[PDB]
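Undergrad: Starting off with a structure, shown below.
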Amino acid sequence: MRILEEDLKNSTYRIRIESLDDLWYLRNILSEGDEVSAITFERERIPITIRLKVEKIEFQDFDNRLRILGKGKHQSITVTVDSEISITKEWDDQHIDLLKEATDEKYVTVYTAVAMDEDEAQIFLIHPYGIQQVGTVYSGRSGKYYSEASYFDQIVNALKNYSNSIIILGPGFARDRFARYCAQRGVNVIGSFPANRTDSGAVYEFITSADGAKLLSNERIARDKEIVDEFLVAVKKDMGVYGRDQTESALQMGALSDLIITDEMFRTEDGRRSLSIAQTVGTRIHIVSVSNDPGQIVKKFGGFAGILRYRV
């Protein structure tokens, strides 16, 4: 994301979408009734009171449903890479952060991860907020025992359409052989790290490992993982709290050191309500995104979770 200009007086920022992921960020930045402005076409502007946003994680287009103000009837703005937008609203800390994050290369890097066996390789894109399965190459080895080269070859083809640093994962050294195979084709990798299985789980676990940390411990995905794990360990050790009621409850009595709520519940009034209470009470805040599995966990628990402390 790129910030073109701003108007402090009217709480506005003009941002330019540069990547697909920028849409995900835009989506989290926009809310209920914000005022958005765009130039449509012999150029004409279109200011709007947002009423609904249409966007699915990993999409390439973003739709702002609305009511024109700059007349009166419903209309719509379609955001895509290269689009420019003026957003007016009250910018709380969470939203300002989304902006600082979207525009910082150090935080939005995308990696291509290949978790492979001797007979199967799954490719994923590690977005700064979640994992996106993007294919699967079977070696067929069982059915042909066969040249591992044409399997490795299948993997390289599936990777041609992407251009991010590569991380190779997997159980038995098939990863090492493949990394060596890629070096001969020019294609160089950060890669090759052991992993129990060959599924998404492997990617998250890599995120959680020493090497994973050195690489992306600051990205959202890694952060949401870190806290939700703490919570999971918390609940096991009888120091955790889940569910709106129970959590809000423990929050109110300054009995919890960490308040974990979801992406979704933050767009909720209780959500925003509890965040401030949390600041009053002296409790750390954590907004986990349902766009990754750590978020999914908290979602299932109700969207609210907390880690206990001796009543403050």
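The numbering of chain A matches Swiss-Prot: 1-41, 55-83, 93-167, 172-338, in order.
The deposited model was determined using X-ray crystallography, 2.9 Å.
Heads up, the Cβ atoms here are built off N, Cα and C, so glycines get one too.
Pulled these from Swiss-Prot:
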MUTAGEN   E18 to A  Strongly reduced ribonuclease activity
MUTAGEN   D21 to A  No effect. Strongly reduced ribonuclease activity; when associated with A-22
MUTAGEN   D22 to A  No effect. Strongly reduced ribonuclease activity; when associated with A-21
MUTAGEN   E231 to A  Slightly reduced ribonuclease activity
Undergrad: Note that 9 residues are unmodelled after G83 and before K93; then state the distance between the two Cα atoms in Å, as a whole number.
TA: 7
Undergrad: How big is the gap, in Å, between the Cα of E18 (mutagenesis position) and that of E231 (mutagenesis position), rounded to a whole number?
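TA: That separation, Cα to Cα, works out to 30 Å.
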Undergrad: I'd like to check the chain gap: with 13 residues not modelled between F41 and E55, what is the distance in angstrom between their CA atoms?
TA: 6
Undergrad: Give the residue from the mutagenesis positions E18, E231 that has the most other Cβ atoms within 10 Å of its Cβ, counting over every protein chain displayed.
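TA: Its Cβ has the most other Cβ atoms within 10 Å: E231.
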